[PDB]
2 protein chains.
Amino acid sequence: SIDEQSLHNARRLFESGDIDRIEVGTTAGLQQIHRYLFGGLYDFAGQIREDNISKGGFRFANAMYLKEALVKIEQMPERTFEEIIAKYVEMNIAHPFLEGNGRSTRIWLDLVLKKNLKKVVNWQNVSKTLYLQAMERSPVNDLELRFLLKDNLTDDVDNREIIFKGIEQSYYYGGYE
Amino acid sequence: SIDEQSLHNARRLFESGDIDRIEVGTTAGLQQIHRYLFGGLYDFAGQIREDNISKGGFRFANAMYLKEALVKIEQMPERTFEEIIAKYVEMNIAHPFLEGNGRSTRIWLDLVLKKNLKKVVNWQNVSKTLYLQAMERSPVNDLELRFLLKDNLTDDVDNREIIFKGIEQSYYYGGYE
Ligand SMILES: Nc1ncnc2c1ncn2[C@@H]1O[C@H](COP(=O)(O)OP(=O)(O)NP(=O)(O)O)[C@@H](O)[C@H]1O
Ligand SMILES: Nc1ncnc2c1ncn2[C@@H]1O[C@H](COP(=O)(O)OP(=O)(O)NP(=O)(O)O)[C@@H](O)[C@H]1O
Ligand SMILES: [Mg+2]
Ligand SMILES: [Mg+2]
């Protein structure tokens, strides 16, 4: 039900045009996204975590230096696809919230791609299994992730079907329907 | 041959008493150890790396925020075995040099244990296979490492056989003889 309400928030972010007022490629902008999706649902919406977390055998950036890491991550360049993916990979390693990192940071990635390349990821055609494998591998080698995403870019960045079917797939990655 | 010369340096560190002049539990003290073992052998002896490195599927702390991470890691408490191991685990995640992290940081760990608990690890009885597995797991859960090391502590901290057979085993962990 938390997931269902945040899915409505995600849809409203785009329907309302509020997506166009989110700061692009910064820590604050990621926090804006997270606050929009999870405000009133998670107590920690928008807030940088103070606890440590791991998933599938990988420990995300230690909370004691997470703030410092985010200051450096947000300054990374965004000129090319390769640089943008590298920045995304580091933001994923940071994993700045207790929950909802995946959904918020994918929206954050699309904004950076859209601003710098005039493209976004056509998530509806990006397999859950291949996406999750590629993300798990990305800290060591982002080849899997680059191969996957580059083949699924679209320049039709405001198309309703791409946007809304993409949001649905994004939520599916986290286990919702 | 680099390994053989640094093994002589490691032995001399203890034989000479120079070990007693190394700063305990700090980043600078780890750099002193590394400089002592590898000075004149690696160009980067004592120097915090600027490149990224991974091993066995784990990416060590990103070079762009490594300095910041080390400032926080060195401030971690050292009062109990559990705290000391937690500090060691984070220093291993930092992996501040291009090479020689294992050998230098194990000496660094013994100094912290010796200062705070009046014990050191009896490395000669600590299996290579179990040690390397336990270190690989430690970022997610340090249970393996704690179980292994706690069973192999000794209060005979200046005993020549414990020290020199321990150095030999430490070098063996890295693949030397
Ligand atoms: N072992 C791992 N290493 C690196 N990244 C991972 C790992 N496991 C999961 N991830 C990423 O972390 C994200 C999940 O973080 P989480 O805070 O659960 O976000 P979410 O929005 O709640 N769920 P999701 O829809 O899966 O992104 C996923 O998008 C994965 O790509
Ligand atoms: N996948 C991993 N995750 C976490 N730590 C690891 C991993 N692989 C190796 N290590 C640790 O990293 C150390 C090796 O770092 P390195 O810079 O090669 O030091 P070294 O002194 O040259 N060799 P060693 O004698 O094995 O410690 C080892 O002591 C391991 O315990
Ligand atoms: Mg989640
Ligand atoms: Mg080595």
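Numbers in chain A track Swiss-Prot; the residues on display, in order, are 13-189.
The way this entry was determined, per its header, is X-ray crystallography, 2.0 Å.
Just so you know, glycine gets a Cβ as well, placed from its N, Cα and C.
Per Swiss-Prot, domain 'Fido' is recorded for A:37-162.
There are 24 other Cβ atoms within 10 Å of the Cβ belonging to A:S182 (mutagenesis position). According to DSSP, A:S182 (mutagenesis position) sits within a helical segment. For A:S182 to A, Swiss-Prot lists a mutagenesis experiment annotated as follows: Promotes adenylyltransferase activity; when associated with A-186.
Applying DSSP to the domain 'Fido' (A:37-162) sorts its residues as follows: 75 helix, 6 strand, 45 coil.
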